[PDB]
Structure formats: C-alpha cells, structure tokens
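Just below is one structure, and these are the notes that go with it.
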Amino acid sequence: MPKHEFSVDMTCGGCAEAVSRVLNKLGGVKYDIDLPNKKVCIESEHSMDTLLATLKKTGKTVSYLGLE
C-alpha cells in the first residue's frame, strides 16, 4: 500500500462529492479529501496509474503530486 497526494480545486463543495464519487466508482480506494488546503491524499493498493486515469474523467484541476 503506497500513499499518494493530489492538488484539487474545490470550486464548489460538490467538487469533493465529484472526486469522492469518481474514486469510489473505481472500486475499493481509500481517498481522503482536504477542502481548505485544496488537496486529496490517497492510501490504497489500487495502482496510481489506474486512479490517475480514472479520476481524470472529472475534468477538474485534480492534479497529481506525491508518492510515498
């Protein structure tokens, strides 16, 4: 299980729903949303690529920065 970080731009609270729902839709991913700092962090065994490809489809500023 790695950890990863992503910047987001929660331009409405519902952005968090959008991202949450898209990750959830992928399957069994522990994602964790920070609205004030405008980030998502994820720590689940779904491959980074798979996630980063999936979540992409939201077409928001959900940008990738971190591997741990």
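Each residue's number is its place along the chain shown, starting with 1.
Structure determined by solution NMR.
Every residue, even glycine, has its Cβ placed from backbone N, Cα and C.
Record features (Swiss-Prot):
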- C12, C15: Cu cation binding site (BINDING)
- 1-63: domain 'HMA' (DOMAIN)
- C15 to A: Impairs Cu(+)-bridged heterodimer formation with ATP7A (MUTAGEN)
- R21 to E: Has no overall effect on Cu(+)-bridged heterodimer formation with ATP7A (MUTAGEN)
- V22 to A: Has no overall effect on Cu(+)-bridged heterodimer formation with ATP7A (MUTAGEN)
- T58 to A: Has no overall effect on Cu(+)-bridged heterodimer formation with ATP7A (MUTAGEN)
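A map of Swiss-Prot features onto the structure.
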residue: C12; record: Cu cation binding site; Cβ contacts under 8 Å, 6 or more apart: none
residue: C15; record: mutagenesis position; Cβ contacts under 8 Å, 6 or more apart: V8, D9, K60
residue: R21; record: mutagenesis position; Cβ contacts under 8 Å, 6 or more apart: none
residue: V22; record: mutagenesis position; Cβ contacts under 8 Å, 6 or more apart: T54, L55, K57, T58
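Cβ neighbour count for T58 (mutagenesis position) (all protein chains, 10 Å cutoff from its Cβ): 15.
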